[PDB]
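First the structure, in the form of structure tokens, and then the observations on it.
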There are 2 protein chains.
Amino acid sequence: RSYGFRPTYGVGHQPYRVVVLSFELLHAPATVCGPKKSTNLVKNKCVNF
Amino acid sequence: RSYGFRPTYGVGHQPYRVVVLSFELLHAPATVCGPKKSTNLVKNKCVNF
């Protein structure tokens, strides 16, 4: 069935753009990552890795 | 108090028809049933009655 996308219609049938993100969570090599900066590893010292 | 059921009014106060059905659930003889066809019973056999 088609839609009556009339610009004069009220909020009763005002269309919106919609995006669905299905994040993939599993134990696998990671490709996409957030915006952080790497540092230097520290050996033989208690660190919050 | 009455209502301003104006057809030119927006979706703010557009009345709807509502039908409420209250199913009755108890261990009592059943009168209303779904659209399924009965079968013939089997004796002395493991059967999902």
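Using the numbering of Swiss-Prot, the residues shown for chain A are 493-541, in order.
A Cβ is built for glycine as well, from the same backbone N, Cα and C atoms used for every other residue.
Annotation of the published mutagenesis A:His519 to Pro in Swiss-Prot: Increased resistance to human covalescent sera neutralization; the original residue is retained in the structure shown. Listed in Swiss-Prot as a natural variant, A:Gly496 to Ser is described as follows: In strain: Omicron/BA.1.
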Distant-in-sequence Cβ neighbours of A:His519 (mutagenesis position), under 8 Å, six or more positions away: none
Surrounding CB atoms that lie within 10 Å of the CB of A:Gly496 (variant position), all protein chains: 6
Secondary-structure category, per DSSP, in which A:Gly496 (variant position) falls: coil
